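Participant: Pasting a structure here, questions to come.
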Amino acid sequence: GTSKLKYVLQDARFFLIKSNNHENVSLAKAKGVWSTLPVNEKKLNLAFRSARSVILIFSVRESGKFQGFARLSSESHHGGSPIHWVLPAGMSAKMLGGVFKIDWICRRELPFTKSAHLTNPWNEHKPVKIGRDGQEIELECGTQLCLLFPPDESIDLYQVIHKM
Ligand SMILES: CNc1nc(Cl)nc2[nH]cnc12
């Protein structure tokens, strides 16, 4: 069903995450962590304090798809055991140094062809697939986008609801 999912998404904020490779999204699904560049790290930390739920919606660049979405369970933190991100050219471990804990809500894929009817007011009403890493997605667009994903029957939202 979709009722607990809708409850988690109620009054949530949504951010598009654009990963340069599949490896880091796979690592994030395994370990429940994400790291981003400092400009987006600051934005996500602000949002985490401001809203009942902050949702990251993941897309691997050039994949033509979203790979799932997750809810922040912490602000970023440093000093943990270094996460073995595969680094793109020009990107270093130091500027992925802040680590967010996340709880996956859906680890299933959604092709961009299925979200072509959704436009993001915060990016000039371009299709929601379009946007830089960190682009915020307006509430209604983000809610509808998350509801398009196939159900992930491996996930139980009971614990996530109690973190709000
Ligand atoms: C683990 N974080 C990231 N990994 C990759 Cl491959 N690309 C990115 N662009 C913004 N953040 C990232």
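The chain as shown is numbered from 1 upward.
Positions of Cβ are set from backbone N, Cα and C atoms, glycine also.
Per Swiss-Prot, RNA binding site is recorded for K18, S19, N20, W34, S35, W85, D133. Here Swiss-Prot flags 12-149 as domain 'YTH'. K18 to L (Swiss-Prot position 361) appears in Swiss-Prot as a published mutagenesis result, with the remark: Does not affect ability to influence alternative splice site selection. Quoted from Swiss-Prot, the note attached to the mutagenesis of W34 to D (Swiss-Prot position 377) states: Abolishes RNA-binding and ability to influence alternative splice site selection. Under its mutagenesis annotations, Swiss-Prot gives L37 to T (Swiss-Prot position 380) the following note: Reduced binding to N6-methyladenosine (m6A)-containing RNAs. One mutagenesis experiment named in Swiss-Prot is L44 to E (Swiss-Prot position 387), and its note says Does not affect ability to influence alternative splice site selection. Quoted from Swiss-Prot, the note on the mutagenesis of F66 to D (Swiss-Prot position 409) is: Abolishes RNA-binding and ability to influence alternative splice site selection. In Swiss-Prot, a mutagenesis experiment is listed as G68 to I (Swiss-Prot position 411), annotated with the note Abolishes RNA-binding and ability to influence alternative splice site selection. Where Swiss-Prot documents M95 to A (Swiss-Prot position 438) as a mutagenesis experiment, the accompanying text is: Reduced binding to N6-methyladenosine (m6A)-containing RNAs. Under its mutagenesis annotations, Swiss-Prot gives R132 to F (Swiss-Prot position 475) the following note: Reduced binding affinity for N6-methyladenosine (m6A)-containing RNAs by 9-fold. According to Swiss-Prot, the mutagenesis experiment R132 to A (Swiss-Prot position 475) carries this note: Reduced binding affinity for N6-methyladenosine (m6A)-containing RNAs by 100-fold.
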Participant: Out of the binding-site residues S35, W85, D133, give me the one sitting nearest to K18 (mutagenesis position) by CA distance.
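Facilitator: Closest by Cα: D133.
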Participant: Report the DSSP secondary-structure composition of the domain 'YTH' (12-149) as helix, strand and coil residue counts.
Facilitator: 43 helix, 40 strand, 55 coil
Participant: Find the shortest Cα-Cα separation between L37 (mutagenesis position) and the binding-site residues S19, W85, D133, and name the residue that gives it.
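Facilitator: Result for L37 (mutagenesis position): the nearest of the binding-site residues is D133.
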Participant: Excluding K18, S19, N20, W34, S35, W85, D133 themselves, which residues in that chain have a Cβ inside 8 Å of the centre of the Cβ atoms defining the RNA site?
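Facilitator: So the additional residues around the site are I17, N24, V25, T36, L96.
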Participant: Could you check which of the recorded positions (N20, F66, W85, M95) sits closest to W34 (mutagenesis position), going Cα to Cα?
Facilitator: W85
Participant: How many Å separate the two farthest-apart Cα atoms among the RNA-binding residues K18, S19, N20, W34, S35, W85, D133?
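Facilitator: The RNA-binding residues span at most 16 Å between Cα atoms.
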